[PDB]
Amino acid sequence: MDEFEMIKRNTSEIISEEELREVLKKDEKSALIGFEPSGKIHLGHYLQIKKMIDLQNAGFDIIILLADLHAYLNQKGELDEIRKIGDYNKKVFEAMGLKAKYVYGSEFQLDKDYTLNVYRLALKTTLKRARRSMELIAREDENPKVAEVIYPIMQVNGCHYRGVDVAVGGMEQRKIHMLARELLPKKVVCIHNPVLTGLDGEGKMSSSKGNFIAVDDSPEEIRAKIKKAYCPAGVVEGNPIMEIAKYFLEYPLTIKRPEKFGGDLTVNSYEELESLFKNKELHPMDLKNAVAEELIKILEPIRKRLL
Ligand SMILES: CC(=O)c1ccc(C[C@H](N)C(=O)O)cc1
């Protein structure tokens, strides 16, 4: 529960833990995350929002960048409409219990000086490298657009927004974060969150891939996605259900299951759950039932708030 450790819990990485220590010591600390507005808000978003809440709980002021022109540059549609999706995403984040100030990229990302710095960065950023930073983010396009390489350098110019101490993102953001680390004068702590695996286990969870559990999915919908979900006995790596168990559920967890095979089993950490599953001592069916029911309970307040 040590702040540093609660912040670190379930992150992939923190560049750098030292700097982070330096930031925790300050009275005023602030942290930033940015999202291309998404028509559906899913566990991937929630993982990251959860982490912002940890930070908020550690006395950080939180900023949410509703990245409308990033979405525009990444071919998500017309600004006007991207904005209204963004405003919907705000509601959801508020429903998740975030206490944040919300900003649309467009509010400041088209300022003369902002673009002038974007063009300054474009001089120091190679095409090869900008392309490389967008592999995990760029909307698939057989004929890649100039917009693709503008996107990252605009992102980089926004990382220092309101002199934030810390920036948060999924691991797919890290090549762009690295560009920023290098190019920008003052360093901010990157905190990176892991990318959840799709329910079919085939890629990583995304809105455009339809392999996700949305935070306002119906319970019937949650049970069915999870029933359908890839979850091979003994395999944890690439198992989205394990992932959910690791990242969302409270412990101790009380996996109810028929006496016929074991009866109710009580586990005290995700690590205990891991070996039980590795052994093939907990069956995917039983795992799924416990996960689905706990998720439904977890997600219920948020679902509820959204009406
Ligand atoms: C700092 C900044 O401008 C920023 C903009 C957009 C994003 C969104 C992120 N690139 C995504 O894939 O959702 C993150 C940070």
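Easy rule for this one: first residue shown is 1, then count along the chain.
Quick check of the header: X-ray crystallography, 2.5 Å.
The backbone N, Cα and C atoms fix where each Cβ goes, and this holds for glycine too.
Noted in Swiss-Prot for the protein shown:
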type	residues	note
BINDING	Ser207	ATP binding site
MUTAGEN	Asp286 to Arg	Decreases the rate of aminoacylation with wild-type tRNA and increases aminoacylation with amber suppressor tRNA 8-fold. Decreases affinity for wild-type tRNA and increases affinity for amber suppressor tRNA
MUTAGEN	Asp286 to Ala	Decreases the rate of aminoacylation more than 10-fold, without effect on tyrosyl adenylate synthesis
MUTAGEN	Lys288 to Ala	Decreases the rate of aminoacylation more than 200-fold, without effect on tyrosyl adenylate synthesis
Looking only at C-alpha atoms, tell me how far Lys288 (mutagenesis position) is from the residue listed as 'ATP binding site', rounded to the nearest Å.
22
Euclidean distance between Cα atoms of the residue listed as 'ATP binding site' and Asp286 (mutagenesis position), Å:
28
Show which residues of the chain containing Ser207 (ATP binding site), separated from it by at least 6 in sequence, have their CB under 8 Å from its CB.
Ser38, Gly39, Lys40, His42
Under a three-state reduction of DSSP output, how is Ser207 (ATP binding site) classified: helix, strand, or coil?
coil
